[PDB]
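Colleague: One structure coming up, written as structure tokens, with questions to follow.
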Amino acid sequence: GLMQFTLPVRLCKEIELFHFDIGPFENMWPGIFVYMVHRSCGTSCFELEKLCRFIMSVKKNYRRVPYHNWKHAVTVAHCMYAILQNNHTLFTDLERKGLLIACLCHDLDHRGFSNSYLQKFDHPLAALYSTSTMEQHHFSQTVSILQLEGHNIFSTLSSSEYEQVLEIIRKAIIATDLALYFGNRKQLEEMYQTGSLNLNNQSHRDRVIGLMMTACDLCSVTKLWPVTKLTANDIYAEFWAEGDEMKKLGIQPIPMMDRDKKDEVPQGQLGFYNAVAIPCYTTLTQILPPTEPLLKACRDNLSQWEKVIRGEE
Ligand SMILES: Cc1cc(NC(=O)c2cc3c(COc4ccccn4)nn(-c4ccccc4)c3s2)n(C(C)(C)C)n1
Ligand SMILES: [Mg+2]
Ligand SMILES: [Zn+2]
């Protein structure tokens, strides 16, 4: 009960900001995640020994890939933490509990290949799940770890509540399928415009949680420019490896994934900010006004990519 986590002074201050970077010391990331759960949820909501065992099994089941790794998991969870702390009264105790777990687990056992590549490869997972292929794999990896001995962090919930939180976690993990984002943001835009958006309608909540999951997942585009720029190397290292794997199947990859067309990267980023990121953080800010800093930092990075194109860095 009386065993609270502390951070060094700089981290204790900067962890509250949306643009926090968790740093290069892997061995601090678990303690950072627990601190976030304790302040977002209470020191009571999880048994520390089960939580710690859960965290280390989740880490063990992330792979050594350039971008979709353990650091991305904790980074995505930190963005969710920033959102929840800035919208303190909007979310139930179960939602606070579930969403941080969802973010830590959202890319479990990722191998750095898109749903498209699994389909063209004819991967067994694509036969099991025709849509959101990796995302249904990420959720079933989460259930697996929750069912290991000593790992049920939800042990003290009723059958009913346990089922609700696993249902919040499933929808949250599925929503990280960016193919689903486009329609989800379109629907929320319409509902906010006509004033029909209602946070007591469970199907409206689900959509808003869906958009938060996209916002946390893309949060690399909302860091300070030097972090955004270095993370972009990791993202493209996976894209180019997938492009190589397409070429091995006898398929010219889209130019984004072609390491022969690296010259097109800055214009590709410009495309992605205009088509995906800016609309995402725009609609999110309309619904949750305190998330404004995410939109502002996204516009800043858009401006920095325009400077790269115009040869100004
Ligand atoms: C339905 C869907 C959607 C997507 N594409 C994507 O998911 C992404 C694209 C990008 C880019 C660059 O985008 C562009 C856009 C057009 C031309 C060149 N490049 N940067 N980041 C990024 C940047 C920062 C942080 C996270 C992600 C992302 S995530 N696919 C594929 C088939 C997997 C590509 N299928
Ligand atoms: Mg994913
Ligand atoms: Zn992700």
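Swiss-Prot numbering applies to chain A: residues 724-1036, in that order.
So how was this one determined? The header says X-ray crystallography, 2.1 Å.
Including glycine, each Cβ sits where the backbone N, Cα and C put it.
Dumping what Swiss-Prot says about this protein:
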- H791: active site, proton donor (ACT_SITE)
- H791, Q992: 3',5'-cyclic GMP binding site (BINDING)
- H795, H829, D830, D940: divalent metal cation 1 binding site (BINDING)
- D830: divalent metal cation 2 binding site (BINDING)
- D830 to A: Loss of activity and of zinc binding (MUTAGEN)
- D830 to N: Reduces activity 1000-fold (MUTAGEN)
Colleague: Using DSSP with the three-state reduction, classify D940 (divalent metal cation 1 binding site) as helix, strand or coil.
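Modeller: SS state of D940 (divalent metal cation 1 binding site) = helix.
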Colleague: With the divalent metal cation 1 site defined by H795, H829, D830, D940, which remaining residues of that chain have Cβ atoms positioned within 8 Å of the Cβ centroid?
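Modeller: Residues close to the divalent metal cation 1 site, other than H795, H829, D830, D940: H791, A796, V799, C826, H833, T899, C939.
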Colleague: In whole Å, how far is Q992 (3',5'-cyclic GMP binding site) from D830 (mutagenesis position) when you measure between their Cα atoms?
Modeller: 22
Colleague: Sequence gap of 6 or more, Cβ distance under 8 Å: name the residues on the same chain that satisfy this around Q992 (3',5'-cyclic GMP binding site), in order along the sequence.
Modeller: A955, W1028, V1031
Colleague: So which of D830, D940, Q992, listed as recorded positions, have a Cβ under 6 Å from an atom of ligand 3?
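Modeller: Passing the 6 Å Cβ check against ligand 3: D830, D940.
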Colleague: With every protein chain in view, what's the tally of Cβ atoms within 10 Å of the Cβ of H795 (divalent metal cation 1 binding site), excluding that atom itself?
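Modeller: Summing over all protein chains shown, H795 (divalent metal cation 1 binding site) has 23 other Cβ atoms within 10 Å.
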Colleague: May I ask for the distance between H791 (active site, proton donor) and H829 (divalent metal cation 1 binding site), taken between their Cα atoms and rounded to an integer number of Å?
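Modeller: Between the Cα atoms of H791 (active site, proton donor) and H829 (divalent metal cation 1 binding site), the distance comes to 10 Å.
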Colleague: Can you list which of these recorded positions (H795, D830, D940, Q992) have a Cβ closer than 6 Å to ligand 2?
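Modeller: Within range of ligand 2: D830.
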Colleague: Can you count the other CB atoms that lie within 10 A of the CB of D940 (divalent metal cation 1 binding site)?
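Modeller: Its Cβ shell of radius 10 Å holds 22 other Cβ atoms.
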Colleague: Counting every protein chain present, what is the number of Cβ atoms, excluding its own, within 10 Å of the Cβ of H829 (divalent metal cation 1 binding site)?
Modeller: 27
Colleague: Please report the three-state DSSP label of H791 (active site, proton donor).
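Modeller: Where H791 (active site, proton donor) sits, the three-state DSSP reduction gives coil.
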Colleague: Count the other Cβ atoms sitting within 10 Å of the Cβ of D830 (mutagenesis position), across every protein chain shown.
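Modeller: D830 (mutagenesis position) is surrounded by 26 other Cβ atoms within 10 Å.
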Colleague: Test of understanding: give the count of other CB atoms lying within 10 angstroms of the CB of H791 (active site, proton donor).
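Modeller: Within a 10 Å radius of the Cβ of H791 (active site, proton donor) lie 23 other Cβ atoms.
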